[PDB]
Amino acid sequence: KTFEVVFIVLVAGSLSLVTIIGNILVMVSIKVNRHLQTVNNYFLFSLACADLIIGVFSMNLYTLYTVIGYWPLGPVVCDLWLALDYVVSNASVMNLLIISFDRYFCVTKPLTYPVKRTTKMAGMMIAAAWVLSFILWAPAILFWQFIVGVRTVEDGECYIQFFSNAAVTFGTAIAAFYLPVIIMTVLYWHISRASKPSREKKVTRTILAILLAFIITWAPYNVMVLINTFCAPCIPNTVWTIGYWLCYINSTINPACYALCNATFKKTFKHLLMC
Amino acid sequence: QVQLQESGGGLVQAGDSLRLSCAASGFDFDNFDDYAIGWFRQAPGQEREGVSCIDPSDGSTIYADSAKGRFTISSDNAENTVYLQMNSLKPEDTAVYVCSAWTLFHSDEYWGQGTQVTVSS
Ligand SMILES: Cc1c(Cl)c(OCC(=O)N2CCN(C)CC2)nc2sc(C(=O)NC3CC3)c(N)c12
Ligand SMILES: C[N+](C)(C)CC#CCOC1=NOCC1
């Protein structure tokens, strides 16, 4: 027990550290190297930002939550942290979605779309992602206690209240994960099937890496959210922790499946680390 | 990184033909195979529209609706150099022709210097 806590804080802490370091490297490498400053990498920039926010704030506060056994910081910063976390995670997923769309359009109309698409459009789509994430999650999180008339959240624990009622739970969860993953998988299927063998094996390779990443990371919690919404004593806390962390690590593996999956990005990376 | 230089730029009367060649320099790690290459013409004050594009690894040709039937594109995989031959040209095809290369999903995208092609009559 004396070495266990430090082991936990070391694993989780170092994980978060690797997250923020990696994404900082992405942003920095995109700003520093003009050659990779394409419109397709602006989405990677926004993604790196969201994953940075997740990497610094969500991971450490949830590490604290889990390592102490309860949430001491208070109801105000509880609602704040949860709002932030959900909004920026949803932002991350919407970013992945918008990347999927962009890649689809770049694939289908290979000569018209890349020229027709401008940076202003990219900024517009990014802003759309963040805004829609905020609207979908933030107002429902903080103002649920004001509407219900009580804060269902226990004094020691810090979860979201509206999951106590399934009607909103499903509606938000599918709009955050299920619908977006359906769209991503189907249009990526369009990409793979219509685009393309070295040229063709690789497409299925990258698409598979990306989709398997997104799924193995985001699916556990989203289905755990659906399980707990039916019965209260049904889900313990250890598996919950596992699910939450599994959701967090996506923001750690994002530079691998989008940035470092390309050849130049890593070569750029090396010089920053190699001074 | 890599510079892409073009050739063949010159004068031609209506009905004649030309052969623009785009050569790409030596690249580190990335294989010429891993790059798809397209030709883009830029007319005075006009938007940089795409004429055609070729995937050397697959040999797949994708032409624009404007230059279909006249323009033919290929390459030499061993030489790492692409050739775009245009036939039966019009004075509407007076523009600066540049050579672009995009890695899949539009990372590592490159643009060249460009050569002038002016059609008389
Ligand atoms: C998202 C979530 C929800 Cl929706 C939830 O459900 C709350 C609930 O309905 N009840 C009613 C029945 N009571 C006995 C218990 C509270 N409980 C947890 S616990 C936890 C975590 O992260 N636990 C960590 C410390 C291990 C969550 N993320 C989480
Ligand atoms: C998953 N976590 C609770 C840690 C943060 C969040 C959120 C809201 O949006 C999404 N949930 O899953 C897919 C995106």
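Residue numbering for chain A follows Swiss-Prot; the residues present correspond to positions 19-214, 379-457, in that order.
Positions of Cβ are set from backbone N, Cα and C atoms, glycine also.
A:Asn58 to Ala appears in Swiss-Prot as a published mutagenesis result, with the remark: Nearly abolishes signaling via downstream effectors. One entry in Swiss-Prot concerns the mutagenesis experiment A:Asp103 to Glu. Its note says: Reduced affinity for acetylcholine. Abolishes signaling via downstream effectors. In Swiss-Prot, the entry for mutagenesis A:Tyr206 to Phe states: Abolishes signaling via downstream effectors. The structure shown retains the original residue. According to Swiss-Prot, the experimentally introduced change A:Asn404 to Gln is described as follows: Reduced affinity for acetylcholine. Reduces signaling via downstream effectors.
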**Fill in**
Check: min Cα-Cα distance from A:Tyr206 (mutagenesis position) over mutagenesis positions A:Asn58, A:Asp103, A:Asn404 goes to A:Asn58
**Asked** What count of other C-beta atoms do you get within 10 angstroms of the C-beta of A:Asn404 (mutagenesis position), across all chains shown?
**Response** 17
**Request:** Using a Cβ cut-off of under 6 Å to any atom of ligand 2, determine which of the mutagenesis positions A:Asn58, A:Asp103, A:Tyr206, A:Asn404 qualify.
**Result:** A:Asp103, A:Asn404
**Request:** Based on DSSP, name the secondary structure state of A:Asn58 (mutagenesis position): helix, strand or coil.
**Result:** helix
**Message:** I'm trying to understand the geometry here, so how far is the Cα atom of A:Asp103 (mutagenesis position) from the Cα atom of A:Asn404 (mutagenesis position), in Å to the nearest whole number?
**Reply:** 15
**Prompt:** When C-beta separations to chain B are restricted to under 8 angstroms, which of the mutagenesis positions A:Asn58, A:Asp103, A:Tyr206, A:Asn404 qualify?
**Reply:** A:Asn58
**Message:** In whole Å, how far does the CA atom of A:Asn58 (mutagenesis position) lie from that of A:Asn404 (mutagenesis position)?
**Reply:** 28
**Prompt:** For A:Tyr206 (mutagenesis position), what is the tally of other C-beta atoms lying within 10 angstroms of its C-beta?
**Reply:** 21
